[PDB]
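Chemist: My structure is below; once you've seen it, I'll send some questions.
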Amino acid sequence: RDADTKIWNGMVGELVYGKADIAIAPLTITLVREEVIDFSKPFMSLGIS
Amino acid sequence: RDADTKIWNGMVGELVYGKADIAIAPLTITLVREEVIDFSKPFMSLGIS
Amino acid sequence: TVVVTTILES
Ligand SMILES: NS(=O)(=O)c1cc2c(cc1Cl)N[C@H]([C@H]1C[C@H]3C=C[C@@H]1C3)NS2(=O)=O
């Protein structure tokens, strides 16, 4: 989320604003992303390291 | 899901049949369960050990 | 009032 313009940048923004039909990508399932778009079940598991 | 009678039995069978509103339980996410009921994102990561 | 079905597994 951009600083006070409330615009998603990057791949998430391409999903929200209609640019992309799907994002098969290393995109983390996060709450703020979950509110705007749809995630399937996690294909891979990871941690901040 | 029963092979002979094609009915779901268990906690999932209780959810399909309307007796129970939700299942906050240790229930594994699988394909056949996902077809008949809807799961959240998984809360626990487990594997064969 | 919501029915939370569950199983007894430790
Ligand atoms: N070992 S891993 O991180 O490559 C990995 C991680 C995961 C896999 C499969 C692999 Cl190979 N599948 C699971 C999936 C099975 C069901 C439970 C969660 C999704 C749907 N997601 S996961 O738990 O995120």
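Using the numbering of Swiss-Prot, the residues shown for chain B are 474-522, in order.
Header says: electron microscopy, 3.9 Å.
Cβ atoms here come from the backbone N, Cα and C positions, even for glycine.
Quick paste from Swiss-Prot:
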- B:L504 to Y: Promotes dimerization. Strongly reduced desensitization (MUTAGEN)
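Help me see these features in their spatial surroundings.
Modeler: In the three-state DSSP classification, B:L504 (mutagenesis position) falls within a helix. If you draw a 10 Å sphere around the CB of B:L504 (mutagenesis position), it holds 6 other CB atoms from the protein chains shown.
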